[PDB]
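Single-structure report; data block below.
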2 protein chains.
Amino acid sequence: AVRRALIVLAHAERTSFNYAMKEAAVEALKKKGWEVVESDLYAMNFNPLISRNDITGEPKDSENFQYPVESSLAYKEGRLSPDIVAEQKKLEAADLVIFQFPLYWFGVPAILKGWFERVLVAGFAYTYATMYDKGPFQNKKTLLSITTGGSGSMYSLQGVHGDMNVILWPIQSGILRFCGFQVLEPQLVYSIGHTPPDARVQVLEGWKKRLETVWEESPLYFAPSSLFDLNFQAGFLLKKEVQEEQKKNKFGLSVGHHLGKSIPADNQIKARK
Amino acid sequence: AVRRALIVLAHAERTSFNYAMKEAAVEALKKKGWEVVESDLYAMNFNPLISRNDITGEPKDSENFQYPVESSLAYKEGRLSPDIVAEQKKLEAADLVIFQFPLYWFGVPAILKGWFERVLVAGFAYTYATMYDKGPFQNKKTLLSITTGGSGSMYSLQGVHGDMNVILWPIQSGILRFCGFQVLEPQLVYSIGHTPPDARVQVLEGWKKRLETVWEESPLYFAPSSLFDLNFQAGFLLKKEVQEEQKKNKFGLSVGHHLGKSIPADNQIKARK
Ligand SMILES: Cc1cc2nc3c(=O)[nH]c(=O)nc-3n(C[C@@H](O)C(O)[C@@H](O)COP(=O)(O)OP(=O)(O)OC[C@H]3O[C@@H](n4cnc5c(N)ncnc54)[C@H](O)[C@@H]3O)c2cc1C
Ligand SMILES: Cc1cc2nc3c(=O)[nH]c(=O)nc-3n(C[C@@H](O)C(O)[C@@H](O)COP(=O)(O)OP(=O)(O)OC[C@H]3O[C@@H](n4cnc5c(N)ncnc54)[C@H](O)[C@@H]3O)c2cc1C
Ligand SMILES: Nc1c(S(=O)(=O)O)cc(Nc2ccc(Nc3nc(Cl)nc(Nc4ccccc4S(=O)(=O)O)n3)c(S(=O)(=O)O)c2)c2c1C(=O)c1ccccc1C2=O
Ligand SMILES: Nc1c(S(=O)(=O)O)cc(Nc2ccc(Nc3nc(Cl)nc(Nc4ccccc4S(=O)(=O)O)n3)c(S(=O)(=O)O)c2)c2c1C(=O)c1ccccc1C2=O
Ligand SMILES: CC1=C(C)C(=O)C(C)=C(C)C1=O
Ligand SMILES: CC1=C(C)C(=O)C(C)=C(C)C1=O
């Protein structure tokens, strides 16, 4: 339906603009009647490190201990650690999930990276036979909310750092669409250490205004899994007919699936095909 | 009723942030159901200079031409210039009026100063026996929306330019509340030439969010005219009882009515007392 939200935050300081963006979002969504839950990872002392200690009881094979095998088993059998279970339960009840984080070394902080590695367990979050739009999270919606030290022109096609849509693809496709989520446009706050105090208040009003209609937004484009031959004889490659029809197009289907052609503009930043 | 709005703009360039603020307000108000009318003063070639040529026909006394006397007669008799009448029609039909302008030399631009001098006529906009809350515009609301080159801290109690509530008082009390308007909080945009391009888009989004519930806000405080003895024998001075009660108060009633004491605190920038 449209009624439970989980907000996951990755910042230690409560004086941060990232903390302030979190607070604005609980307020807008409580005003429309949503139930809201939080996973403030540093205030929770969350352990970010994957290891054989995430399992209880007996490993199926301690000689050649292999994390994907072991943890889906432990998940079927109810042998996972209590901090992992409490998070899996939050996730399962939420209709919408927001991730709030500063950009560190062109990716997510180590503490949010460790939460993805320990909570999104084989069999709970994915299966190698139901990847991408067939994933367990198909009825849920999600979005990244990111602040940056650098300006918006440094991350454009012609700036020193290169294109932002290329920085976002490993996260939005590789983790989130992988598990079946409907991914929505990011919220990007550029130049935050250089914007005047009264303009920052307006950046927060603008965020709350968007959240009044988030559940009816359109999602970003990802190539569907039906365009591909999913088995080891074909090599998980695009079907021959789709390869034939695509020959006529000036543009690749997305950032990771550019096909040697031009990437369609802002594929990872603006909605619609 | 609550349904018609008039927006008066004072900037010659269509590439300005002031023009962008005006365009977001027409949009926000029209999605809510309002009828919007505009007075884009520089696109109208509006004449800002008051003179005996604003009157058609008969000066009651050309030897000693006195502008307030002559224009109220001309108003009763229908002898005013046609650019003044067309402006007076928009105003008489508007429930909300918004003035949009850049701060020039701690005041309003000369083209907007000239529209107050020519359009707010003795007899139409005021009388000397119905000043302030007894004025003809009792039923209407208005607000100033201002952009500034200097920062927010240069205009605080401790900044080089001194307090912004003192700059706003001659306009908001002396012109707007004198004619009977309920004055709403100003929209203040500081440091516009030093704010990053991405944050400037959110300044416009926060302004359209405010406009969705504007008619429901409370007005700024001004001392009511009933506290005063309004005739030349008393001197238009505060009543003796009021003077007595006020002796026990730490604060002044407002910025112009500070009374030798402390000015109450953001009297001209935040509503209610
Ligand atoms: C490990 C590391 C690597 C980095 N890598 C990158 C990188 O790859 N690329 C890049 O661009 N940047 C990088 N950065 C820098 C960058 O992402 C930031 O420092 C930035 O995200 C700051 O956000 P913050 O939430 O920490 O804000 P803060 O440093 O807290 O500052 C935000 C401003 O907002 C103010 N504020 C807080 N709350 C409010 C409020 N309620 N209302 C109004 N104002 C308020 C604060 O006073 C402050 O002045 C890196 C930094 C680190 C430490
Ligand atoms: C005679 C005079 C006296 C002055 N006196 C004062 C004074 O008393 N005190 C004081 O503080 N300042 C004063 N100023 C300066 C000051 O008020 C400003 O220059 C300021 O208000 C500029 O606003 P603007 O709309 O003219 O901006 P612009 O010069 O147009 O700049 C605004 C920026 O917004 C950008 N922009 C336009 N539309 C958009 C949009 N759609 N979205 C995002 N970005 C957009 C433009 O590219 C531009 O970079 C004075 C200036 C003059 C000429
Ligand atoms: N003239 C400059 C300048 S300019 O600022 O004068 O425009 C700037 C400039 N580089 C230059 C580029 C970016 C930043 N500032 C910058 N950048 C980032 Cl990616 N993040 C942040 N964040 C930031 C900003 C303010 C407060 C806190 C923070 S935070 O680190 O904790 O997030 N600031 C800064 S700083 O001065 O503000 O530290 C200098 C250069 C140059 C050069 O001329 C130049 C010539 C030859 C080689 C190199 C350069 C050069 O690099
Ligand atoms: N170091 C500075 C600096 S600082 O900027 O380097 O911090 C700043 C500074 N003053 C200083 C104060 C204001 C502004 N800029 C400033 N100010 C206003 Cl009131 N409006 C605007 N508007 C504006 C800004 C950008 C673009 C267009 C426009 S507009 O003209 O069209 O509105 N800019 C600027 S500017 O360099 O950006 O022009 C320098 C000073 C000093 C001094 O050291 C100093 C020492 C002795 C006496 C005086 C000073 C001094 O005044
Ligand atoms: C560490 C670091 C990197 C990689 C960056 O690219 C930028 C933009 C900032 C601010 C930064 O601090
Ligand atoms: C002319 C002028 C005056 C009087 C000011 O105070 C400020 C702030 C600016 C920008 C300005 O340009």
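Following Swiss-Prot, chain A shows residues 2-274, kept in their order.
In case you wondered, yes, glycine gets a Cβ from its N, Cα and C as well.
Taken from Swiss-Prot, the feature FAD binding site covers A:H12, A:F18, A:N19, A:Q67, A:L104, A:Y105, A:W106, A:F107, A:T148, A:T149, A:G150, A:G151, A:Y156, A:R201. If you draw a 10 Å sphere around the CB of A:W106 (FAD binding site), it holds 7 other CB atoms from the protein chains shown.
The 10 Å shell around the Cβ of A:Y105 (mutagenesis position) contains 13 further Cβ atoms across the protein chains shown. Reduced to three states, the DSSP call for A:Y105 (mutagenesis position) is strand. In Swiss-Prot, a mutagenesis experiment is listed as A:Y105 to Q, annotated with the note Decreases the catalytic efficiency toward menadione and nitrobenzene substrates.
All protein chains considered, the CB of A:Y127 (substrate binding site) has 22 other CB atoms within 10 Å. Residues or ranges marked as substrate binding site in Swiss-Prot: A:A126, A:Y127, A:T128.
Counting only residues at least six positions away in the same chain, the Cβ atoms of A:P137, A:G181 sit under 8 Å from the Cβ of A:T131 (mutagenesis position). In the three-state DSSP reading, A:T131 (mutagenesis position) counts as coil. A:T131 to A appears in Swiss-Prot as a mutagenesis experiment; the accompanying note says: Decreases the catalytic efficiency toward menadione. Has no effect on the catalytic efficiency toward nitrobenzene substrate.
Quoted from Swiss-Prot, the note on mutagenesis experiment A:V161 to D is: Destroys enzyme activity. On its own chain, A:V161 (mutagenesis position) has A:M155 as residues at least 6 apart in sequence with a Cβ closer than 8 Å to its own Cβ. In this structure, A:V161 (mutagenesis position) belongs to neither helix nor strand by DSSP; it is coil.
Listed in Swiss-Prot is the mutagenesis experiment A:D164 to Q, annotated as follows: Destroys enzyme activity. Close to A:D164 (mutagenesis position) in the fold, though at least 6 residues off in sequence, lie A:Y156, A:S157, A:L158, each with a CB less than 8 Å from its CB.
A:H195 (mutagenesis position) counts 14 other C-beta atoms within 10 Å of its own C-beta, drawing on all protein chains shown. A:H195 (mutagenesis position) carries a helical DSSP state (H, G or I). Swiss-Prot documents A:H195 to A as a published mutagenesis change and attaches the note Induces a very low catalytic efficiency.
Non-local neighbourhood of A:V204 (mutagenesis position): A:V190, A:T196, each in the same chain, at least six residues away, with C-beta under 8 Å from its C-beta. Reduced to three states, the DSSP call for A:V204 (mutagenesis position) is helix. Experimental mutagenesis at this site is recorded by Swiss-Prot as A:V204 to I, annotated: Has no effect on the catalytic efficiency toward menadione and nitrobenzene substrates.
Looking at Swiss-Prot, you'll find the mutagenesis A:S219 to T noted as follows: Has no effect on the catalytic efficiency toward menadione and nitrobenzene substrates. In the three-state DSSP classification, A:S219 (mutagenesis position) falls within coil. Neighbour count (other Cβ atoms within 10 Å of the Cβ, all protein chains): 12 for A:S219 (mutagenesis position).
Swiss-Prot lists A:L239 to M among its mutagenesis entries, and the accompanying note reads: Has no effect on the catalytic efficiency toward menadione. Slightly decreases the catalytic efficiency toward nitrobenzene substrate. Same-chain residues at least 6 positions away in sequence with a Cβ under 8 Å from that of A:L239 (mutagenesis position) are, in sequence order, A:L228, A:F229, A:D230, A:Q247.
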Mapped DSSP class for A:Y156 (FAD binding site), helix or strand or coil: coil
Cross-chain proximity of recorded positions to B (CB under 8 Å), evaluated over A:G150, A:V161, A:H195, A:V204: A:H195, A:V204
Cβ neighbour count (within 10 Å, all chains shown) around A:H12 (FAD binding site): 23
Among A:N19, A:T128, A:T148 [binding-site residues], residue with fewest other Cβ within 10 Å: A:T128
Cα-Cα distance maximum in Å, computed over every pair in A:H12, A:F18, A:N19, A:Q67, A:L104, A:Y105, A:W106, A:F107, A:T148, A:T149, A:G150, A:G151, A:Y156, A:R201 that the record assigns to FAD: 47
Cα separation, A:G150 (FAD binding site) to A:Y105 (mutagenesis position) (Å, whole number): 9
Extra residues within 8 Å (Cβ to Cβ centroid of A:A126, A:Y127, A:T128), substrate: A:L121, A:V122, A:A123, A:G124, A:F125, A:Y129, A:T131, A:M132, A:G136, A:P137, A:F179, A:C180
Which of A:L104, A:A126, A:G150, A:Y156, the listed binding-site residues, has fewest other Cβ atoms within 10 Å: A:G150
